[PDB]
Amino acid sequence: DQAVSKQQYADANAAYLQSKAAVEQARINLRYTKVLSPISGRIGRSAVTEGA
Amino acid sequence: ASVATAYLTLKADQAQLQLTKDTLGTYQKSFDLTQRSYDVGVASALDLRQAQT
């Protein structure tokens, strides 16, 4: 409707994309703490046990 | 002299009537822009009331 001009939309869109990047960083850090196998194969024993 | 002053004040009041009508048009455009910016929640119900006044 061109009641709030394009620059005040562009900086808000930049803030939205920076918040998406911060949530994607936090989603990576919460994708860790459940450590995934990098590759598939036969696994050895746990060096540290449940509690270390 | 009286008919000259009466004709000139008639022209002046018609000219400023046209200008007041144009300001009413611009105020109405400000009001429906603020009403568009009020429904989705950018502007509260205070700027809308100022534009309405």
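To match Swiss-Prot, the residue numbers of chain B are left as they are there, and the shown ones run 176-228.
Note: Cβ is positioned from N, Cα and C throughout, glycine not excepted.
Taking a C-beta cut-off of under 8 Å and a sequence gap of six or more, B:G216 (mutagenesis position) has no contacts in its own chain. The DSSP secondary structure for B:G216 (mutagenesis position) is coil. In Swiss-Prot, a mutagenesis experiment is listed as B:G216 to A, annotated with the note Abolishes complex formation.
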